[PDB]
Amino acid sequence: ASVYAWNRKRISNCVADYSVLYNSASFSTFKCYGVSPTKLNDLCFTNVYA
Amino acid sequence: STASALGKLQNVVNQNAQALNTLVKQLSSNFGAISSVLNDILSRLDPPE
């Protein structure tokens, strides 16, 4: 969708693997702010937003 | 019969207890950081910050 109509999705009740996202080279910019990119496999959250 | 005649010792004890209580309560302040518990900071982000 357009930038002024950005598409929002809620993710819950799942087992997420961020390693497969991080190791891929398809992404030009991979910038995480509040957490370290390599520690995402060691944390548990709820109500993720994309 | 009459109580509250020993206010000085009570005041000393109360002052000591209050000082200890505020000292232990001070541990729950952010001080401008992202968290008040050190384990979360250690386990959530990469050392250089």
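We number chain B the same way Swiss-Prot does; the residues here are 940-988, in that order.
Using the three backbone atoms N, Cα and C, a Cβ is placed for every residue, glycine included.
Here's what Swiss-Prot has on this protein:
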- B:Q954 to H: In strain: Omicron/BA.1, Omicron/BA.2, Omicron/BA.2.12.1, Omicron/BA.2.75, Omicron/BA.4, Omicron/BA.5, Omicron/BQ.1.1, Omicron/XBB.1.5, Omicron/EG.5.1 (VARIANT)
- B:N969 to K: In strain: Omicron/BA.1, Omicron/BA.2, Omicron/BA.2.12.1, Omicron/BA.2.75, Omicron/BA.4, Omicron/BA.5, Omicron/BQ.1.1, Omicron/XBB.1.5, Omicron/EG.5.1 (VARIANT)
- B:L981 to F: In strain: Omicron/BA.1 (VARIANT)
- B:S982 to A: In strain: Alpha/B.1.1.7 (VARIANT)
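Feature annotations (Swiss-Prot) mapped to structure.
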residue: B:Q954; record: variant position; Cβ contacts under 8 Å, 6 or more apart: none
residue: B:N969; record: variant position; Cβ contacts under 8 Å, 6 or more apart: B:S975
residue: B:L981; record: variant position; Cβ contacts under 8 Å, 6 or more apart: none
residue: B:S982; record: variant position; Cβ contacts under 8 Å, 6 or more apart: none
For B:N969 (variant position): DSSP state (helix, strand, coil): coil
Of all listed variant positions, namely B:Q954, B:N969, B:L981, B:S982, those lying near chain A with CB under 8 A: B:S982
